[PDB]
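Colleague: I'd like to ask you about the structure that follows.
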Amino acid sequence: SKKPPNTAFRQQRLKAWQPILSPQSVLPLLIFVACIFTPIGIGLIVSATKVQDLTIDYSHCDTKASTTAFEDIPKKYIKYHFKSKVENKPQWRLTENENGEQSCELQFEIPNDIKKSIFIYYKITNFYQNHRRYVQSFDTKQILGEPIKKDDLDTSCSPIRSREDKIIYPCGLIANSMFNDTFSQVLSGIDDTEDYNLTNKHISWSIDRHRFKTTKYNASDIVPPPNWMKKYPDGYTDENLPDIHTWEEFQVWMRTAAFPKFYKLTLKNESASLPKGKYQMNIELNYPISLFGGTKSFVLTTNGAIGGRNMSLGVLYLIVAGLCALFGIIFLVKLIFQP
Amino acid sequence: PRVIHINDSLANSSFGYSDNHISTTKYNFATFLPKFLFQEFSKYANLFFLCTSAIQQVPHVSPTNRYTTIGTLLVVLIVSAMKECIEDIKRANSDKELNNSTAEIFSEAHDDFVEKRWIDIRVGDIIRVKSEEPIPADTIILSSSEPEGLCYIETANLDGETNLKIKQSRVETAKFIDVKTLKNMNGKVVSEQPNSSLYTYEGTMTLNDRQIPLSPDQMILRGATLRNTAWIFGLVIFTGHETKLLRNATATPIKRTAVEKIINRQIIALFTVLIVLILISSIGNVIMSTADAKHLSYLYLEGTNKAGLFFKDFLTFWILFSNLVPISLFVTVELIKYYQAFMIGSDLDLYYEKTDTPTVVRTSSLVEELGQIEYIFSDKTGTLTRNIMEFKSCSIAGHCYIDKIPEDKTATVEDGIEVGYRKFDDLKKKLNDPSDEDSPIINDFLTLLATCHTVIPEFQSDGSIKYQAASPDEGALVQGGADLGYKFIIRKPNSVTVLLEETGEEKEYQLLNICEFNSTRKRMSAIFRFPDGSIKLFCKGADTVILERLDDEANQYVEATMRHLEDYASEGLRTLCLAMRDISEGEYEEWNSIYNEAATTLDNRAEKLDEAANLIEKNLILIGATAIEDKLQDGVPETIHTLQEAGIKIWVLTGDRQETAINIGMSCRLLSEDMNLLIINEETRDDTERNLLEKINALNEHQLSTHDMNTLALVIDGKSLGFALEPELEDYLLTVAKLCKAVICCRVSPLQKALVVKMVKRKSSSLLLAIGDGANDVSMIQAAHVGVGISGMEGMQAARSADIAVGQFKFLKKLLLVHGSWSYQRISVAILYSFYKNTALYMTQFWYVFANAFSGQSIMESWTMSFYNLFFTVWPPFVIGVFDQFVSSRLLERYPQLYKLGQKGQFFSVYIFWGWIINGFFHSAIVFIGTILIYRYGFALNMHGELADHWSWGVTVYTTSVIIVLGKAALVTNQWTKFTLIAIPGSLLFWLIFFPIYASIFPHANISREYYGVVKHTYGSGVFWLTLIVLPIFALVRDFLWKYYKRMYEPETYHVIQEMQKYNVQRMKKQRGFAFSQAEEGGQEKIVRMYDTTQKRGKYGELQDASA
Ligand SMILES: CCCCC/C=C\C/C=C\C/C=C\C/C=C\CCCC(=O)O[C@H](COC(=O)CCCCCCCCCCCCCCCCC)COP(=O)(O)O[C@@H]1[C@H](O)[C@@H](O)[C@H](OP(=O)(O)O)[C@@H](O)[C@H]1O
Ligand SMILES: *[C@@H]1O[C@H](CO)[C@@H](O[C@@H]2O[C@H](CO)[C@@H](O[C@@H]3O[C@H](CO)[C@@H](O)[C@H](O[C@@H]4O[C@H](CO)[C@@H](O)[C@H](O)[C@@H]4O)[C@@H]3O)[C@H](O)[C@H]2NC(C)=O)[C@H](O)[C@H]1NC(C)=O
Ligand SMILES: *[C@@H]1O[C@H](CO)[C@@H](O[C@@H]2O[C@H](CO)[C@@H](O)[C@H](O)[C@H]2NC(C)=O)[C@H](O)[C@H]1NC(C)=O
Ligand SMILES: *[C@@H]1O[C@H](CO)[C@@H](O)[C@H](O)[C@H]1NC(C)=O
Ligand SMILES: [Mg+2]
């Protein structure tokens, strides 16, 4: 009665199939992946060179600029790509205000209109956003708006949770080290070029807006973080407590990027197209560079189907379609010349 | 000394003797868990991960979650424990079949033999054992059915002996045969202790205030079965584990296999890579913390010391890289080796129908040495032979007669001597015809088959007769003889009869005298009295003793029969000469006194009776010679030829004598003709020394070819084996044994069948199998690597403690070639894959620390790395492990030379293990470096200008690194069943459905707080789907082409077989084998007298008086 059954699974005679690596089978698979990849590996380079950007490195603007009039930026600070050729190099000057706060105006000429939407990012280099003491170091509860007391705070915001028995309100190394540099909302058009209004609405992630609510703290218990004292010198007042639900540029800072070089969104304009001409940008130089030792910048790219001028996806489809078409000919040589 | 009170159920339990409870399971229930920790800590991986989870519990150090690596340890802890409980159940009920077996037991309350199992047999009970029933424990007989209270036990489990021994009860207690008059037993049993000496025993039993001495003659043992006797009356002495047979054999030890001895030298080669990749990265954290102290002000680093932040980041890189060792390796190597042992024990070509016994794999860890066997240490009786002799042919007057004639052999023309065969009924035609010359010889021959022996017949309920023989050779002489006519029936104390069935009359034969068989005599003779009054002498014996006693001028067939005895033993048959002489009435009268003058004497009788026979057997004439053959089991000569083509060297280790293990070796084609032996059977150690020195010297001086290596064999015996197993000549014994084809060892004790195994285990590096049955070689099964048992109808104490239990010998071909060389390739990929899946992913943590300033941020989420071993990539180790046949079952048995792949270990070594680790680096430096050229600033997505964060990039590394590791498993597998499509391209569809459920549902419940919106920002993005297309294909172009280039331009030996599957010193020449299974103490001469079979059965059972 212990006789095992005669099922086709138990006797390991299951209905099976075998891979025959044979040069009438593998060789028409090397042309299956060298004639569907090259029309994609070309179809992406044609959509990563139709992206028109303009990179201005405004990093050392306080040192090497005259307050008097414009000059040219050195070539080692500007990268730019367009359909047509530029007629003048862009221009730039430093402007110190009456209070003693600087400002770095930038003037550039755009050689043709761009029908798509226009985005403004600021590129930061050598800023280790993905450090282990930096990504996890912010409190989750205070972003949602729960009035957390001191003892039930997170230990992840460990150096800056409290200064004088007080709740540092957006605790964490992320919110303490926020990029201050405001960007002027309008590309002001010079030499009778029409000015261009950019907005900062909807620049964050759409799921960050549901998570970033205003705070239910009482204002007598919360101090600013120690790198926000030039904006709130007295402390957090009851009237201008920051509404982080509508503070968009704080939301795109807490979405921590993955490399020491990254873009961050700060401005966009969807409904219209800017025309050809010379324009002007105004940036206040609040964030120093000796804090991290890198280069803050300013880019004006247009969003393509795979991103900016990023030839890496078009090229990685062609090193495959190269090696899957090179060894599609070393088959027919090593077969025929040496069977 | 141990004392036993007869007729007492209470007081005998006070001395604390053991019970019949045997335990074949490697532990019991009570010692489960603290023995289990040594089992978990002997693996070096599970030893390592307990320390790592303790290291995770110092605060603020873990880059992952704080409980992830104790969370994937308790799964590994539990699943390797639930395997152990079902390997406890399966070895509980299989042990229960011996515990539940029946035994008639005296109970004083009932005063009758009642039905109870074997368990409740206390030491001191009185039991009763019927015919053909195994004795439950070591006992002392009291009285029995046979006259003078004797019996016959078959010791085929106690040793390799084929014959039956006489165990006569003492004459004082011969009267107590009544179950009603049993109730007056009064006395003690003063015995010896458990001694584990089989053939020696002492003890003194007192009864009714009168002592009785005992002997090993009055003792029968545990594994022996009772044969040719109605019942016996036993008083149990030992039991359980304290028997004389089962005390030295322990429980099933932990046998570390030959793959796990390479894993623990592979993991040490991975702690090197783990320690180097801490002291490359964590040294770099010391450098960048001090060299960039100006530019890291936003982190608020302490900078207290160079040895505090070293050790605060020695553990972070310890924890992040501790998944380089795969924790799901030592469970998915248990649950493949358990699910392979369930697939072996369900094959119909490994299932014996006649007994209805499927094969069963008890120890399921030793499944992969079945592809690396290099020696086989068999057993002769029970394993090779079927323990059944039948009469094959006979030769008289130079004419041979056989029932079925082979087609190569026929009575041809003589070349000076007539050879060939005839049918048996033609022997009757020369017998019935009174004109022929040989008719007095045939009549003097066919009664010599029927009279001269010592078999005792017993009628059945049917008129068919059943012959009860002391030695099973002459039990085949009569039964084969009665087919020729002259059927032997009723035996009397003075005479025998014989019924000529063609005439129907029965001729009396007054047995006058009969001599017994001995070791050095090699013959036995029986002097008879015919019904005519002309008395007669008969004789049967060996060639080298019968040739020195002739009347040379009388017989002329002597050269004709010696040619036939070189013919018979060449085919593998046990031969026997048959010669007589005519004796007058006066020449008996002078000698029969002199025989009786050697009979009235007491103390020189053992050395004077054999002298007393030599005066009368001087002048003999020759009738002819017969040849009984031993039934080898089915498929034995076809298996051993296949097992020697695969390079395995068969070693036979019997318990039998030397003269018949050679004859078995001739019939199974281990031996052959034109193959000289190297026999070493010498007395003292110096006589083994010279004969060891002479054999090595005679063949190391000259090179002998491999054709001349097959022409040599070794035969040694156990008296000469203990002098070649002392540690000064063990090296010599290999050097003669490493050149000969087959090695036979004879009369080998139960200990020395392990001390040969424990000698070749510690002299070479080759694995070796042991196969057998019965408890004489239960010590051999615990000493070899794979110990196969053969489950017999009696005994099978070997099949208890064996790792694999099989039905018979002929399944060893399919087990070792098909199911052995599969189970070595099927685990040597599902381990080299499970070392590779945890390196194509968990290296992108290490190639990340060249970014992020040597800190240790985990590139992926904490739980999604702990779902990698357990959910998505645990199935392709299973399907590769159990459902992948690299060459099919028809082709491995067709070409037995393919087993030399598994012997040398061409599938699993460190020099091929490093080819899978380095292939796990290069597969991780493409899913990383291919995904920093894409997502160069986070600017990859086209969703209204938003960007990809740290967590919508880590998923693109994880999802690409799953669809490479699954895509590699689709290239290393060989055969695509319906169970491969479920695992390898189906676990991809598992992850691409389980992840959007994990990204929308589980973050809301405060677990896996990140990727709160990534499923929008990966799956909807056009870059995530064009990364999954080419980043696998870029990293499998190396695999898809070197697999192609290996099949054609540098093919191995099995690839052309895979392509075949889809489309298509004594010399043996002058040796005349003598093998008579009778030995001394078969009670040869006492047993002929005190019998009858015409006297009807007694009242109380089968009581028969001694009618002598
Ligand atoms: C860090 C400290 C630790 C250092 C440790 C390093 C080295 C250890 C020291 C010595 C190593 C010792 C020996 C290593 C040398 C040789 C190994 C023996 C050769 C060897 O058989 O392996 C091969 C790997 O082939 C590579 O070679 C694999 C080729 C890939 C090599 C590319 C090198 C990448 C190096 C890392 C790149 C880093 C990039 C930079 C990233 C950092 C960014 C800053 C095995 O795979 P295989 O596909 O052929 O397997 C085959 C095949 O799969 C199958 O089709 C065949 O069976 P079937 O036909 O029946 O199906 C059968 O032939 C089977 O064998
Ligand atoms: C743009 O973002 C910049 C970095 O986030 C930030 O620059 C830092 O600003 C803080 C605050 O203004 C500076 O901290 C100062 O530290 C110096 C000593 O090094 C002090 O003058 C003073 O510390 C004082 O400390 C006392 C006890 O510790 C405390 O009681 C006082 O209240 C007082 O805080 C300043 O706090 C820091 O040096 C700046 N540079 C760097 C490289 O960190 C800018 O403020 C910010 N700008 C705007 C407009 O937001
Ligand atoms: C995007 O840019 C266009 C300019 O090309 C903006 O359109 C102008 O919006 C301002 C708002 O103050 C009006 O005063 C102008 O008359 C508009 N120009 C035209 C030609 O209609 C548009 O509003 C911008 N989108 C935003 C800010 O969301
Ligand atoms: C458009 O640009 C002008 C020029 O600075 C500015 O005054 C006006 O407020 C802008 N409109 C909006 C809606 O911001
Ligand atoms: Mg045996």
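Shown for chain A, in order and in Swiss-Prot numbering: 20-358.
Each Cβ is built from the backbone N, Cα and C atoms, and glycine gets one as well.
Sharing the feature lines straight out of Swiss-Prot:
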MUTAGEN   A:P23 to H  Abnormal endocytic recycling, but interaction with DRS2 appears normal; when associated with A-320
MUTAGEN   A:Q71 to H  Abnormal endocytic recycling, but interaction with DRS2 appears normal
MUTAGEN   A:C80 to A  Reduces interaction with DRS2
MUTAGEN   A:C123 to A  Reduces interaction with DRS2
MUTAGEN   A:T320 to A  Abnormal endocytic recycling, but interaction with DRS2 appears normal; when associated with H-23
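Surface or core, plus neighbours and distances: that's what I need for these features.
Modeller: Within its own chain, A:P23 (mutagenesis position) has A:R29 as residues 6 or more apart in sequence whose C-beta sits under 8 angstroms from its own.
Under 8 Å, Cβ to Cβ, and six or more positions away along its own chain, A:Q71 (mutagenesis position) finds A:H100, A:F101, A:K102, A:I133, A:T320, A:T321.
In this view, A:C80 (mutagenesis position) is surrounded by 22 other Cβ atoms within 10 Å of its Cβ, with every protein chain counted.
In the three-state DSSP scheme, A:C123 (mutagenesis position) falls into the strand class.
The DSSP secondary structure for A:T320 (mutagenesis position) is coil.
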Colleague: Between the Cα atoms of A:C80 (mutagenesis position) and A:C123 (mutagenesis position), find the distance and write it as a whole number of Å.
Modeller: 6
Colleague: Chain B sits near which of the mutagenesis positions A:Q71, A:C80, A:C123, counting only a Cβ gap under 8 Å?
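Modeller: Sorted by position along the sequence, the hits amount to none.
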Colleague: Which number gives the other C-beta atoms within 10 angstroms of the C-beta of A:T320 (mutagenesis position), all protein chains shown included?
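Modeller: If we count other Cβ atoms within 10 Å of A:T320 (mutagenesis position), we arrive at 23.
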Colleague: Determine the Cβ neighbour count for A:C123 (mutagenesis position): the number of other Cβ atoms within 10 Å of its Cβ.
Modeller: 22
